[PDB]
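K.L.:
Please read through the structure below; I'll follow up with questions.
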Amino acid sequence: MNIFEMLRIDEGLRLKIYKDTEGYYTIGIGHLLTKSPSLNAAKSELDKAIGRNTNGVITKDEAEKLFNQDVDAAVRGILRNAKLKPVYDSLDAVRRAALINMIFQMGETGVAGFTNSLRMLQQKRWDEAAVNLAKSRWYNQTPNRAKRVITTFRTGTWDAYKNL
């Protein structure tokens, strides 16, 4: 268990281009390709990102490389966000992955809005943070995933991912 496996499970890994919920071309582990409605355009973007003429199809390895790039971007983002940096800075390794998981799902700005829960996490008030997060829209919208992430924050272990 590592971040890649965690996200592969939570977000799912797609080897072919598809449309996200906002109707935007995406691939791999939730990797947004473009907001253009043009598939050719998405295809061009994809080849660039993968560094291969893929004709809209990628390998798991290529998805992982892609994923790493996103993680890196997420980390740089966190590091320039006054609401997230302090929490991230305080978190142990597994909890960091749980936070990055959230960013993958909702975007940095969206995660940064969980003001109170973030504070609790920074304070190491695990159960309190868990209870607070269980009240969220996010929890009620994608409960299975949210519950896994929450359990990860509560325990600091990968326990929620052991038997899926």
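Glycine residues also receive a Cβ, built from the backbone N, Cα and C atoms like all the rest.
Copied straight from Swiss-Prot:
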type	residues	note
MUTAGEN	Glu11 to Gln	Complete loss of activity
ACT_SITE	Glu11	active site, proton donor/acceptor
MUTAGEN	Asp20 to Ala, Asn, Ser or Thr	Complete loss of enzymatic activity
ACT_SITE	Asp20	active site, proton donor/acceptor
MUTAGEN	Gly30 to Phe	Almost complete loss of enzymatic activity. The enzyme is destabilized by 1.5 kcal/mol
BINDING	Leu32, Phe104, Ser117, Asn132	substrate binding site
MUTAGEN	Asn132 to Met or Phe	2-fold decrease in enzymatic activity
K.L.:
To the nearest whole angstrom, what is the C-alpha distance linking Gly30 (mutagenesis position) and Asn132 (mutagenesis position)?
P.N.:
26
K.L.:
Which ones in the same chain are close to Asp20 (mutagenesis position), with CB under 8 Å and 6+ residues apart in sequence?
P.N.:
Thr26, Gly30, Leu32
K.L.:
In which DSSP state, out of helix, strand and coil, do we find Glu11 (mutagenesis position)?
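P.N.:
The three-state answer is helix.
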K.L.:
What kind of secondary structure is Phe104 (substrate binding site) part of, going by DSSP in three states?
P.N.:
helix
K.L.:
10 Å Cβ neighbour count around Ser117 (substrate binding site)?
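P.N.:
Around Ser117 (substrate binding site), other Cβ atoms within 10 Å: 25.
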K.L.:
When DSSP is mapped onto helix/strand/coil, what comes out for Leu32 (substrate binding site)?
P.N.:
strand
K.L.:
Determine the C-alpha span of the substrate site listed in the record, that is the greatest distance between any two of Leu32, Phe104, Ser117, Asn132, in Å to the nearest whole number.
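P.N.:
In whole numbers, the farthest two Cα atoms are 30 Å apart.
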K.L.:
List the same-chain residues at least 6 positions away in sequence whose Cβ sits under 8 Å from the Cβ of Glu11 (mutagenesis position), in sequence order, or say none.
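P.N.:
Looking at Cβ-Cβ distances below 8 Å from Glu11 (mutagenesis position), excluding near sequence neighbours, one finds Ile29, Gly30, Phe104, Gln105.
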K.L.:
Using Cα coordinates, what distance in whole Å links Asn132 (mutagenesis position) and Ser117 (substrate binding site)?
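P.N.:
Each residue's Cα considered, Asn132 (mutagenesis position) and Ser117 (substrate binding site) end up 6 Å apart.
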K.L.:
Can you see whether DSSP assigns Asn132 (mutagenesis position) to helix, strand or coil?
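P.N.:
DSSP assigns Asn132 (mutagenesis position) to helix.
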K.L.:
Counting only other Cβ atoms and using a 10 Å cut-off, which of the recorded positions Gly30, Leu32, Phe104, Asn132 scores lowest?
P.N.:
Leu32
